[PDB]
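For reference, the structure is listed below as C-alpha cells.
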Amino acid sequence: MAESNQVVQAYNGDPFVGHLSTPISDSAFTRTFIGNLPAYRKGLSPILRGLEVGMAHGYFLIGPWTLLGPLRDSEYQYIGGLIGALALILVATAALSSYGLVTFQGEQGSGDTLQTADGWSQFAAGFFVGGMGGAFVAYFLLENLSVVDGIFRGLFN
Amino acid sequence: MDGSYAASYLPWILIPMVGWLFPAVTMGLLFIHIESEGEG
Amino acid sequence: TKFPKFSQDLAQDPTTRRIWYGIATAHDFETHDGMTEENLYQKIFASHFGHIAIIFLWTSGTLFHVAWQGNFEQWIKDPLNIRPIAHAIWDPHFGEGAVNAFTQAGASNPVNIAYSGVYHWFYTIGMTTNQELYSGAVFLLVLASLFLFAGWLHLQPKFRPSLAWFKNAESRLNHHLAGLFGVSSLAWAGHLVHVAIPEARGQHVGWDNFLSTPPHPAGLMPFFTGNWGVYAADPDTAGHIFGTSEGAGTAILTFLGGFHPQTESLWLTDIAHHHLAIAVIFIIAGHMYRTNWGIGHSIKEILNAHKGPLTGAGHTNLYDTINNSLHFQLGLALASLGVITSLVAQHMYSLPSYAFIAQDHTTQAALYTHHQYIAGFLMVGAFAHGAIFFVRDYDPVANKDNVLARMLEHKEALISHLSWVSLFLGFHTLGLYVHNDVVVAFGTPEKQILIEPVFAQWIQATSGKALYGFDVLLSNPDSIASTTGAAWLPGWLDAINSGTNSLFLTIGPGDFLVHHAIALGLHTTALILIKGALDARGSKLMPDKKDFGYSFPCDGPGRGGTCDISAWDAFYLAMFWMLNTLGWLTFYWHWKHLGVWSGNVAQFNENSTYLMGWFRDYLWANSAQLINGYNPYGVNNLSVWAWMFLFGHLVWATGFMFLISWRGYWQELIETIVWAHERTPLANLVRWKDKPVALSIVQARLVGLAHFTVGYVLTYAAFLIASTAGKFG
Amino acid sequence: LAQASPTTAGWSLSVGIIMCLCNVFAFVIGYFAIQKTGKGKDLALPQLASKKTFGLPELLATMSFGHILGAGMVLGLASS
Amino acid sequence: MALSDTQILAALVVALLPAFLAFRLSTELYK
Ligand code: CLA
Ligand code: CLA
Ligand code: CLA
Ligand code: CLA
Ligand code: CLA
Ligand code: CLA
Ligand code: CLA
Ligand SMILES: CCCCCCCCCCCCCCCC(=O)OC[C@H](COP(=O)(O)OC[C@@H](O)CO)OC(=O)CCCCCCCCCCCCCCC
Ligand SMILES: CC1=C(/C=C/C(C)=C\C=C\C(C)=C\C=C\C=C(C)\C=C/C=C(C)/C=C/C2=C(C)C(=O)CCC2(C)C)C(C)(C)CCC1
Ligand SMILES: CC1=C(/C=C/C(C)=C/C=C/C(C)=C/C=C/C=C(C)/C=C/C=C(C)/C=C/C2=C(C)CCCC2(C)C)C(C)(C)CCC1
Ligand SMILES: CC1=C(/C=C/C(C)=C/C=C/C(C)=C/C=C/C=C(C)/C=C/C=C(C)/C=C/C2=C(C)CCCC2(C)C)C(C)(C)CCC1
Ligand code: SF4
Ligand SMILES: [Ca+2]
Ligand SMILES: [Mg+2]
C-alpha cells in the first residue's frame, strides 16, 4: 500500500551507488533467471558451468556459417560450418585462458571459486569440451537432417 | 506427416517443443521449487 | 521448506504428502495462513479475471485452428455432405495406415473432424471466411489481454477494491441484470439484425459497410414512432435458401415459431426478436434495487418482511447469511447454473438454432452429453458447497428459527423421506425391469407390464401434439388457448406435429421405465448430498463434526467404526450416483436418437422394456464399428476412438484399486520398498528429498474417484462418437 | 460521381431531432463537467435553467460543442 | 481464401502479449 507505487528504486537500497533497481535490472524474474544461469547458479563447480555455457554456445555457433558461409553453396556446407565453429571455439578458449592467466596473478580470493586461477581454468576446460561437443552435435544433426525430418514426420514406421 | 496449411513447418518443431521441452523445463522448475528449503 | 508458502503445517511435512496436499489445497484461500476476508475477496477477484482470460484464449484457439487447418469455407458450400474438421494432426508415432485413415473430409493431411458444432455456430451468426475467424481469434487474444491486465491491476493497492465494494449486492445485481445480461442480449440482437440475418439472405455486412447499410429499408423511422409492425414485415418464405436471397424476406423481428424448412433450426428473426424482448425485461429488472438515489429495494428489508405463522422467523437475516458466505453464494450459483445447463442440453437438441446442425447427429449427441455431464458436476458441487457452508459459515444464533435453521430442525424427516422415495423408486423400477426381462427370456414377451406414459403424452398434446388424440389445449382447435391468433401457433404446430425432428419425441413404456430410473437416480444423488449437508455439522456418531472440518479421514475404528463420516465423503459417494444417473440418461438419449435417425424407432420402442435389450441392442451392437477401429486386417479413422475406449476402461479399472484397497497395506509395502532402496548399493548413492509414504485416506478416495470419472467419461465419449459416426445417425 | 450523400435542410429531422438534441446533450455534459462554469469576464446576468443558465462563456462554449456534435451526427447519419 | 504464413506468424507475436500479462497476473497472485 502506502504511497510507493513506484517501480524504480535505489539499487540495493544505496541511492549513491551508480545503479538503479529497475524491472530489467533487479526484478524478481531477472534475479532468479540471471542468478540461475550456469555463470551464477549456486554451488556449481566451474567445470559444469563451463560445460553448460560451451554446450549452448558451440551448439548455436554452427548456424551462421552453415547457412551464410562461403561453403553454403557447396557439397561441404555443414562441414564448412563445423570447421568454422570449431576454430572459433578454439580461439575463444585461448581468449578465456589468457584472461585467466592475466587476471589471477596475485593472491587468490575466497568468496568466488570461479573468480580464481583454478576456477577460471576449470571454466575454460568445461567451456572447451562443451563448445566442441555442441558444435559437433549440431553439425551431426544438420548433416543427417533427412533422418531427423523422417523421425519428426514418422517417415520410418 | 505433412501439412498443406500455411506455415506447416511450425508443428514440426512445436510438437517436440510442447511435448518434450515445455514439460521437461516446467517440471524441472516446479521440482527445484517444491524442494527449495530456503527458510520461509 | 518453502512450498507450500500458504501453509506452515504442510511446509513442515517431511513426506511426499506435503507435495500432494500442497496441490490439493491451493485454491482453498480461506484456510491459507494469515488470510483475511478482504484479501480473500481480492484474490478471488483477480483469479476470476484470470479465468475469464483463459476462456477467451480457449475460444481464440478454437477459432484459429478452424480458420487455419479446417475446411470452413468448403463446409459452408455443402454443409450436409461435408464433415467439419477441428484441426490438423501432427504425431510422429503415426504409421502409413493411420496417416491414410486420418486424411479425411477432403483434407490433404491427417485431421480430426469437429463435434463441437462450432462450424454451424460460426456460419449461422454470419461468419463466412477464414479471415473473419482469424480476426475474431486475434480480437479474443486482445480481450484476454485486457482481462489479464485488469486482474493484475486490481491487485495493486490503489485499485484494490474494498470489502464493502464486494458486499454491495444491490448495485452488482442491478448491473449484472441490466448491463451484463440485458445490454449484452440487446447488443446480440443488434448483431443478429445487422449481420447474421442479412448474411443469411445473401447480403454481406461487415465493418467495411455496416454503417451505410441499414438492417431494414425503413430504418429507425417506425421504431421512434408507432408503426413497429413494419419490422415484422414480409418474413423469409418457406422456400428461403440459407445464404442466398432466394425466398428471403426483409423482416428483422418476427414471431412465427417452428423451424426454418431447409436448415431445420429456429428462424433468425425469431431469435433476434427473443433477444430484444429479453433485453427489455432484463434492463427493466436491473432497476429493482437501491443504490445511490433513494428509490429501489433493499434485499434485506424484503427478506425480513417475509415471515409466516408456520415458518418461524421466516427469512430474517438471510441477507447477511448469504452475503457473508461465499460458499452459500457459490452453491446457489452452481445449482442454478446446473439447472439451466441441463435446460440448454434439453432445448438445443429439441429446438436447435444453428443452420443444419440437426442433421449432424454426432455433434448433437456429443453436445447433449457434454452439457448434461457439466450439469451433473455443477449440481454435485452446489450441494458440496452447501455442506461446506454448514460446516464453516452457518451461524445458529442469527439464522435462529428462520427457514434455514428449520431445515436442520427436521433434518431426520427430510433424510428419511428421501430414503423412502429412493427405496420406492428402486424396488419397483428394478422389479418391473426384471419382470420384463424374465418374461421375454422364457419366450412370452406379451406378459410385460407396459405402462403408457399418459401424463407426458398428455402434456405433449397440451402443446399441440395430436398423435395421441388427447385433444387438450393446443391439440384442440376450439380451445381458447388456440383461438388467440398467436403468430407463432401455425409454425409451432407444424413443427411439433411432423415426426421429422426432435420436438417432443414420441414416448412409450420404455420412456416410462427410463424416466423412473432417472427419478431414482436424481433422488438417490440428492439424498446422499442432502444427508451429507444436513449431517455435516453433527450426528450421533459425531456430535462435534463441525470441529473436524468439511474433509477429514474418519474418526477411528471406535464407536463402531467411522469410515466415510465427513461430508466430503458424502460428496465423494454422491459422485458415483451422479455418474450413474448421467449414464442412464445419456444411454436413453443416444439409443432413442439412434432409432430416430435410423428411422427404426421400433427397436427402442420394443426392446427398451427389458434390460437385455439395453445390453445387446444398444451397448453390444453399436460397438461393432467402434471396436474394429484397429484389427489384424487394417485400420480406419475409428482407431483413435477404439484406443480411447480401451484407455477409459483401463483408467476406470485403475481407480477401482484406490477405492477397494485401503491405505495401511500400501504403507507397509512402501516400507519394504524403502528398505530395499536403502540397502541396494549404487542406488544407495541417491536418497529421496521427501520421505515416501502411502497416499492418505482422503487422497485415496479422491484419486480413485478421479480415475473412475476420467475412465467413465472417456469410455462413453469414445463409444457415443464412434458409433454415431460409423453409422452416421 | 462517388460523393458522400448529405441532406438538404430537413428542418424537421435535421433540426430538433439532431441539431437541437445534440446541443441539449452538450448542455448536459457541460453542466455536469465544466469546472469553472460562471467564472467568465462576462456575467450575462439572469441565471436561468439551461438556455442561458450559468455563464455567457459556459453557454457559448457548450453551444459551439453542441454544433460540432450536431454537424458530425447529421453528416454521419446522412451516409458520410 | 486460405490463411497466409504472415497471418500465422503475426498471431504468435500478438499472443506474446497475453503470455506476458498471464505471467504478471500469476506472479502477483503468488504474493
Ligand atoms: C451517431 C454519431 C455519428 C455517426 C455514427 C458518425 C458516422 C461517421 N462519421 Mg462522424 N462524427 C460525429 C458523430 C458521428 N459520426 C461527431 C459528433 C463528430 C465531431 C467530433 C464527428 C466527426 C467526424 C469526422 C471528422 C469524420 C467523421 C467520419 C464518419 C464516417 C466514418 C467512416 C470511418 O470508418 O471512419 C474512418 C476509420 C478509421 C479506422 C480511421 C482512423 C485512422 C486515423 C487517421 C488515425 C489518426 C490518429 C490521430 C492522429 C490521433 C488523434 C490525436 C489525439 C487527439 C489523440 C461515418 C459514416 C469521417 C467521414 O465523414 O468520412 C467521410 C470523418 O472524416 N466523423
Ligand atoms: C546468423 C544467425 C543464425 C543463423 C543463420 C542460424 C542458423 C541455424 N540455427 Mg541458430 N541461433 C542463432 C543464430 C543463427 N542461427 C542465435 C543468435 C541463437 C540464440 C543463441 C540461435 C539458437 C538456435 C537453436 C537452439 C537452434 C538453432 C538452430 C539453427 C539451424 C536450424 C535450421 C535448420 O537447418 O533446420 C533444422 C533444425 C533442427 C533439426 C533442430 C532440431 C529440433 C530441435 C532439437 C528442437 C527439439 C527440442 C527437443 C526438446 C530437444 C530434445 C532433447 C531433449 C530435451 C529431449 C540453422 C542452420 C537449430 C539447430 O542447430 O538445428 C540442429 C537449433 O536447435 N539456432
Ligand atoms: C610446444 C609446446 C606447446 C604445445 C604442444 C601446446 C599445445 C596446445 N596448446 Mg599451449 N601453451 C604453451 C605451449 C604449448 N602448447 C605455453 C608455453 C603456453 C604459455 C604461454 C601456452 C598457453 C596456451 C593457452 C592459453 C592455450 C593453449 C592451448 C593449446 C592447445 C590448442 C591448440 C593450439 O594452441 O595450437 C598449437 C600451438 C602451438 C603449435 C604453439 C605452442 C607454443 C606457443 C607459445 C603457445 C602459445 C599459446 C597461444 C597464446 C594460444 C594459441 C591460440 C590458438 C588460436 C591457437 C594445444 C594442444 C589452448 C587450449 O585449448 O588449452 C586447453 C589454450 O587455451 N596454450
Ligand atoms: C487454448 C487454445 C489453444 C489450444 C487448446 C490449441 C491446441 C493446439 N495447438 Mg494452437 N494456437 C492457439 C491456441 C490453441 N491451440 C493460438 C491462439 C494460436 C495463435 C497464436 C496458436 C498457434 C499454434 C501453432 C503455430 C501451432 C499450434 C499447434 C497446436 C496443437 C499442438 C500443441 C501446440 O504445439 O501448441 C502451441 C501453441 C502456441 C505456440 C501458441 C500458444 C497458444 C495460446 C495463445 C496459449 C494458450 C494458453 C492456455 C489458455 C493456458 C491454459 C492451460 C490450462 C491447462 C491451465 C494443439 C492441438 C500446432 C499444430 O497446429 O499442430 C498440428 C502448431 O504448430 N497452435
Ligand atoms: C454493466 C456493468 C458490469 C458488467 C458488464 C459486469 C460484468 C462482469 N462482472 Mg461485474 N460488477 C459491476 C458491474 C458490471 N460487471 C459493479 C458495478 C460491481 C460492484 C457492485 C461489480 C462487481 C463484480 C464482482 C465482485 C465480480 C464481477 C464479475 C463480473 C463478470 C462475471 C463473470 C462472467 O464473465 O460471466 C459472464 C456472464 C454473462 C455473459 C451473462 C450470463 C449468461 C447466462 C448465465 C446464460 C447464457 C446466455 C446464452 C445462452 C449464452 C450463449 C452461449 C454461447 C456460447 C453461444 C462479468 C464479465 C466477477 C468476475 O469474474 O470478476 C472478473 C466478479 O468477481 N462483478
Ligand atoms: C465452479 C466454481 C467452484 C469454485 C470456484 C470452487 C472452489 C473451491 N472448492 Mg469446489 N466444487 C465445484 C466447484 C467450485 N469449487 C464442483 C463443480 C464440485 C464437484 C466436483 C466441487 C466440489 C468440491 C469439494 C468436495 C471440495 C471443493 C473444495 C473447494 C476449495 C478448494 C479448491 C482446491 O484447492 O482444490 C484443488 C483441486 C484439485 C487438486 C483437483 C483438480 C482436478 C482436475 C481439475 C481434474 C483432473 C482431470 C484429469 C487429470 C484428466 C486427465 C485427462 C487424460 C486422461 C486424457 C475451493 C475454494 C474443497 C474444499 O476446500 O472444501 C472447502 C473440497 O473439499 N469443491
Ligand atoms: C447396481 C449397484 C448398486 C445397487 C443395486 C445399489 C442399491 C442401493 N443403493 Mg447404492 N451405491 C452403489 C451401487 C449400488 N447401490 C455404488 C457403486 C456406490 C458408491 C460407493 C453407492 C453408494 C450409495 C449411497 C451413498 C447410497 C446408496 C443408496 C442405495 C439404495 C437406494 C434405494 C433404492 O435403490 O431402492 C430400493 C433398493 C434396491 C432396488 C436394491 C435392493 C435390490 C434387491 C435385489 C431387492 C430384493 C432383496 C433380495 C431378494 C434379498 C434376498 C437375498 C437372498 C436371495 C440371498 C439402494 C438399496 C442410498 C440409500 O441408502 O438409500 C436409502 C444411499 O444413501 N448407494
Ligand atoms: C415435483 C415434486 C416436488 C417434491 C418436493 C418434496 C415433496 C414434499 C412436499 C414438501 C412439503 C414441505 C412442507 C412445508 C412445511 C409447511 O407447510 O410450512 C408452512 C408454510 C407456511 O409458512 P408461510 O408461507 O406463512 O411463511 C412465510 C414465508 O415468507 C416463509 O416461508 O407453507 C408453505 O411453506 C407451503 C409451501 C410448502 C411447499 C414447498 C415448496 C416446494 C416446491 C416449491 C416450488 C417453487 C415455485 C416458485 C414459482 C414462483
Ligand atoms: C455513437 C453511438 C452510437 C453508435 C454506435 C455505432 C455507430 C456503432 C457501434 C457498434 C458496436 C457497439 C459494436 C459492438 C461490437 C461488440 C462486439 C463484437 C462484442 C463482443 C464480441 C465477443 C465477446 C466475441 C465474440 C466471438 C468472436 C470473436 C468470434 O469470432 C466467434 C464468436 C464469439 C466467440 C462470440 C449509437 C447512436 C448507437 C448510440 C449513441 C452512441
Ligand atoms: C526463448 C526465450 C529465451 C531465449 C533462449 C535462447 C536464446 C536459447 C537458445 C538455446 C540453446 C542454444 C540451447 C542448446 C542446446 C545445446 C545442447 C543440448 C548441446 C550439446 C552437446 C552435446 C550433446 C555434445 C556431445 C559430445 C561431447 C560433449 C563430446 C563427444 C562428442 C559429442 C558430440 C558426442 C529466454 C529464456 C532468454 C527468454 C524467453 C524466451
Ligand atoms: C445444501 C445447502 C444449500 C442448497 C444447495 C442446493 C443444490 C439447492 C438446490 C435446489 C434445486 C436444484 C432446485 C431446483 C428447482 C426448480 C424449480 C423451483 C422449478 C420451478 C418451476 C416452475 C414453476 C415451472 C413452471 C412451468 C411449467 C412446469 C411449464 C409451463 C411454464 C411454467 C412456468 C408455468 C444452500 C447453499 C442453498 C444453503 C446451504 C445448504
Ligand atoms: S478403516 Fe480407515 S477409515 Fe475406517 S476407521 Fe479405520 S482408519 Fe478410519
Ligand atoms: Ca460477410
Ligand atoms: Mg437452440
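Heads up, chain C uses Swiss-Prot numbers, so what you see runs 3-731.
If you're wondering, the header gives X-ray crystallography, 2.5 Å.
Yeah, the Cβs are placed from backbone N, Cα and C, and that goes for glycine too.
Over all protein chains present, the Cβ of C:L522 (mutagenesis position) has 24 other Cβ atoms lying within 10 Å. For the published mutagenesis C:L522 to P, Swiss-Prot gives the following note: No protein or PSI accumulate, unable to grow photoautotrophically.
Among the mutagenesis results in Swiss-Prot, C:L522 to V has the note: No effect. The residue drawn here is the original one.
Under the three-state DSSP scheme, C:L536 (mutagenesis position) falls in the helix class. Its Cβ taken as reference, C:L536 (mutagenesis position) is surrounded by 22 other Cβ atoms within 10 Å in the chains shown. Quoting Swiss-Prot on the mutagenesis of C:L536 to M: No effect.
Residues or ranges marked as [4Fe-4S] cluster binding site by Swiss-Prot: C:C556, C:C565. When Cβ atoms from all protein chains are considered, those within 10 Å of C:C565 (mutagenesis position) total 12, not counting its own.
While the structure shown retains the original residue, Swiss-Prot records the mutagenesis experiment C:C565 to D or H with this note: Almost no protein accumulates. No PSI activity is present, unable to grow photoautotrophically. DSSP assigns C:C565 (mutagenesis position) to coil in the three-state reduction, placing it in neither a helix nor a strand.
Listed in Swiss-Prot as a mutagenesis experiment, C:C565 to S is described as follows: Accumulates some protein and PSI, still does not grow photoautotrophically.
Secondary structure at C:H651 (chlorophyll a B1 binding site), as computed by DSSP, is helix. Taken from Swiss-Prot, the feature chlorophyll a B1 binding site covers C:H651.
What Swiss-Prot lists as chlorophyll a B3 binding site is C:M659, C:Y667, and the listing cites similarity to another entry. In the three-state DSSP classification, C:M659 (chlorophyll a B3 binding site) falls within a helix.
Residues annotated as phylloquinone binding site in Swiss-Prot, with similarity to another entry given as evidence: C:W668. In three-state terms derived from DSSP, C:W668 (phylloquinone binding site) belongs to a helical segment. For C:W668 (phylloquinone binding site), the same-chain residues that are 6 or more apart in sequence and have a Cβ closer than 8 Å to its Cβ are C:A696, C:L697.
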C:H651 (chlorophyll a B1 binding site), Cβ-centred 10 Å count of other Cβ atoms over all protein chains shown, is 14
What is the number of other Cβ atoms found within 10 Å of the Cβ of C:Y667 (chlorophyll a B3 binding site)? 10
Candidates C:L522, C:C556, C:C565, C:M659 (recorded positions); nearest Cα to C:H651 (chlorophyll a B1 binding site) turns out to be C:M659
Cα separation, C:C556 ([4Fe-4S] cluster binding site) to C:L536 (mutagenesis position) (Å, whole number): 18
Could you list the residues of the same chain, at least six apart in sequence, whose Cβ is under 8 A from the Cβ of C:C556 ([4Fe-4S] cluster binding site)? C:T564, C:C565, C:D566, C:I567, C:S568, C:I699
Taking the Cα atoms as reference points, how far is C:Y667 (chlorophyll a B3 binding site) from C:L522 (mutagenesis position) in Å? 36
Reduced DSSP state (H/G/I helix, E/B strand, rest coil) at C:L522 (mutagenesis position) is helix
Whole-number Å distance between the CA of C:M659 (chlorophyll a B3 binding site) and the CA of C:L522 (mutagenesis position)? 28
